[PDB]
Amino acid sequence: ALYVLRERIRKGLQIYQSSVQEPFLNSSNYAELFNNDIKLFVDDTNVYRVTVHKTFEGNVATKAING
RNA sequence: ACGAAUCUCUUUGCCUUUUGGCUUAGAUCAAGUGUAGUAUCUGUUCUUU
């Protein structure tokens, strides 16, 4: 929590040193994604989907769909 | 032919849906995309009129 806080403040001051301990999932480390180790994977892309429909005024009105 | 009434048009008269403020003209004139919608395009074919 405290690290998050410091990082938050750091972001607030645009001084964020881009330094990570664990490297990202690139195409090479893709192999070592999984390794007899319990994992989970998350995507939030289709949480907020929208029906674009016209209005009386003529402009667009976005309405939420199930996601 | 004169008088009158009815109708149509033309000339004029009437403006009869006929401009309802002020400021520094009140101020400033852009660099966008994909996705969707909407309208508008244009072609495109065929049908029968």
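Throughout, chain A uses Swiss-Prot numbering, with the displayed residues spanning 1811-1877 in order.
Per deposition record, electron microscopy, 3.8 Å.
Including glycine, each Cβ sits where the backbone N, Cα and C put it.
What Swiss-Prot records for this protein:
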{"type": "MUTAGEN", "residues": "A:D1853 to A", "note": "Alters protein folding. Severely impaired growth. Strongly reduced growth at 35 degrees Celsius; when associated with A-1854"}
{"type": "MUTAGEN", "residues": "A:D1853 to N", "note": "Reduced growth at 30 degrees Celsius. Strongly reduced growth at 16 degrees Celsius"}
{"type": "MUTAGEN", "residues": "A:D1854 to A", "note": "Reduced growth at 30 degrees Celsius. Strongly reduced growth at 16 degrees Celsius. Strongly reduced growth at 35 degrees Celsius; when associated with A-1853"}
{"type": "MUTAGEN", "residues": "A:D1854 to N", "note": "Reduced growth at 30 degrees Celsius. Strongly reduced growth at 16 degrees Celsius"}
{"type": "MUTAGEN", "residues": "A:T1855 to A", "note": "Reduced growth at 30 degrees Celsius. Strongly reduced growth at 16 degrees Celsius"}
C-beta crowding around A:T1855 (mutagenesis position), within 10 angstroms: 7
What is the Cβ neighbour count of A:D1854 (mutagenesis position) at a 10 Å cut-off, with all protein chains included? 7
Cβ atoms other than its own within 10 Å of the Cβ of A:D1853 (mutagenesis position), all chains, total 6
